[PDB]
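Colleague: Shown below is the structure under consideration.
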Amino acid sequence: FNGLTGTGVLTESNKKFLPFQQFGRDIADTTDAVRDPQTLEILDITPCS
Amino acid sequence: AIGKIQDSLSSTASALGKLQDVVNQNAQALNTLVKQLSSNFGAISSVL
Ligand SMILES: *[C@@H]1O[C@H](CO)[C@@H](O)[C@H](O)[C@H]1NC(C)=O
(Lines of atoms letter the chains of each structure in order from A and count residues from 1; the text may use other names and numbers.)
(Lines give C-alpha, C1' and ligand atoms only; values in the text may rest on other atoms or scores of the structure.)
Protein backbone atom coordinates (compact mmCIF):
# COMPACT_ATOMS: atom_id res chain seq x y z
CA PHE A 1 0.00 0.00 0.00
CA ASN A 2 1.78 3.11 -1.36
CA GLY A 3 5.18 1.49 -0.84
CA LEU A 4 4.37 0.01 2.58
CA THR A 5 5.40 -3.63 2.21
CA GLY A 6 4.13 -6.37 4.54
CA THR A 7 2.61 -9.82 4.88
CA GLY A 8 -0.78 -10.34 6.49
CA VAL A 9 -4.49 -10.97 6.10
CA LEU A 10 -6.69 -8.10 4.90
CA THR A 11 -10.18 -8.20 6.44
CA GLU A 12 -13.12 -5.82 6.58
CA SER A 13 -13.15 -3.83 9.81
CA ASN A 14 -14.91 -1.07 11.74
CA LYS A 15 -12.02 1.17 12.84
CA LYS A 16 -13.23 4.65 11.85
CA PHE A 17 -10.18 6.27 10.32
CA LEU A 18 -10.27 10.05 10.24
CA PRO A 19 -10.30 11.54 6.70
CA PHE A 20 -6.71 12.80 7.00
CA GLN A 21 -5.45 9.49 8.45
CA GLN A 22 -3.95 6.98 6.00
CA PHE A 23 -2.15 4.40 8.18
CA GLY A 24 -2.83 2.93 11.60
CA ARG A 25 -0.08 1.77 13.94
CA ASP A 26 0.23 -0.69 16.82
CA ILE A 27 2.22 -0.46 20.07
CA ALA A 28 5.42 -1.62 18.31
CA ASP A 29 4.62 0.62 15.25
CA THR A 30 3.54 -2.32 13.10
CA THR A 31 0.96 -1.43 10.48
CA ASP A 32 -2.35 -2.26 12.14
CA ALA A 33 -4.81 -0.98 9.53
CA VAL A 34 -4.65 0.78 6.16
CA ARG A 35 -7.04 2.82 4.03
CA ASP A 36 -7.04 1.73 0.39
CA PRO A 37 -5.86 4.63 -1.83
CA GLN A 38 -8.23 3.69 -4.68
CA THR A 39 -11.52 3.09 -2.83
CA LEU A 40 -11.80 4.92 0.50
CA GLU A 41 -12.55 1.88 2.65
CA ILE A 42 -11.11 0.52 5.89
CA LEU A 43 -9.24 -2.78 6.32
CA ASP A 44 -7.33 -4.47 9.12
CA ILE A 45 -3.94 -6.09 8.70
CA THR A 46 -3.69 -9.30 10.71
CA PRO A 47 -0.43 -11.24 10.19
CA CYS A 48 -0.87 -14.80 8.99
CA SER A 49 -1.30 -17.65 11.45
CA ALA B 1 -13.08 -16.41 61.85
CA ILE B 2 -13.95 -18.08 58.53
CA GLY B 3 -16.70 -15.50 58.01
CA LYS B 4 -14.26 -12.69 58.83
CA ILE B 5 -11.76 -14.01 56.27
CA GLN B 6 -14.59 -14.20 53.72
CA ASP B 7 -15.59 -10.59 54.43
CA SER B 8 -11.97 -9.39 54.32
CA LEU B 9 -11.31 -11.13 50.99
CA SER B 10 -14.55 -9.71 49.58
CA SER B 11 -13.81 -6.17 50.80
CA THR B 12 -10.03 -5.60 50.51
CA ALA B 13 -8.61 -5.68 46.99
CA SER B 14 -5.04 -5.18 48.27
CA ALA B 15 -4.94 -8.53 50.09
CA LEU B 16 -3.82 -10.31 46.90
CA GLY B 17 -1.29 -7.61 46.06
CA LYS B 18 1.47 -10.21 46.44
CA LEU B 19 0.16 -11.90 43.27
CA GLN B 20 -0.99 -8.69 41.60
CA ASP B 21 2.56 -7.30 41.71
CA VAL B 22 3.91 -10.44 40.01
CA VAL B 23 1.27 -10.20 37.26
CA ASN B 24 1.90 -6.45 36.90
CA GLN B 25 5.68 -6.95 36.72
CA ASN B 26 5.25 -9.55 33.98
CA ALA B 27 2.99 -7.07 32.18
CA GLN B 28 5.61 -4.31 32.52
CA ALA B 29 8.37 -6.58 31.18
CA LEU B 30 6.24 -7.70 28.22
CA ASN B 31 5.16 -4.12 27.46
CA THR B 32 8.75 -2.86 27.63
CA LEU B 33 9.90 -5.66 25.31
CA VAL B 34 7.12 -4.80 22.84
CA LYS B 35 7.76 -1.04 23.02
CA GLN B 36 11.50 -1.46 22.47
CA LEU B 37 10.71 -2.32 18.83
CA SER B 38 9.79 1.35 18.30
CA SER B 39 13.36 2.59 18.88
CA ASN B 40 15.47 3.57 15.88
CA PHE B 41 18.78 2.60 17.58
CA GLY B 42 20.55 5.22 15.46
CA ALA B 43 19.11 4.06 12.14
CA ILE B 44 16.94 6.01 9.70
CA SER B 45 13.76 4.23 10.82
CA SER B 46 12.49 1.63 13.27
CA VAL B 47 10.53 -0.22 10.56
CA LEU B 48 12.45 -3.09 8.97
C1 LIG C 1 -9.46 4.99 -8.45
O2 LIG C 1 -10.52 4.65 -9.38
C3 LIG C 1 -11.85 4.87 -8.88
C4 LIG C 1 -12.81 4.39 -9.94
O5 LIG C 1 -12.68 2.99 -10.15
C6 LIG C 1 -12.03 6.35 -8.55
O7 LIG C 1 -13.33 6.56 -8.01
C8 LIG C 1 -10.97 6.79 -7.55
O9 LIG C 1 -11.10 8.19 -7.31
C10 LIG C 1 -9.57 6.48 -8.06
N11 LIG C 1 -8.57 6.83 -7.06
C12 LIG C 1 -8.05 8.06 -6.95
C13 LIG C 1 -7.05 8.25 -5.86
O14 LIG C 1 -8.39 8.97 -7.70
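For chain A, we keep the numbers from Swiss-Prot: what you see runs 543-591, in order.
The header says electron microscopy, 3.5 Å.
Yeah, the Cβs are placed from backbone N, Cα and C, and that goes for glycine too.
Just lifted these from Swiss-Prot, have a look:
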VARIANT   A:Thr547 to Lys  In strain: Omicron/BA.1
VARIANT   A:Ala570 to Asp  In strain: Alpha/B.1.1.7
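Where in this structure would I find these features, and how exposed are they?
Modeller: Other C-beta atoms found within 10 angstroms of the C-beta of A:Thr547 (variant position) number 8, with every protein chain shown included.
Taking a C-beta cut-off of under 8 Å and a sequence gap of six or more, A:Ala570 (variant position) has no contacts in its own chain.
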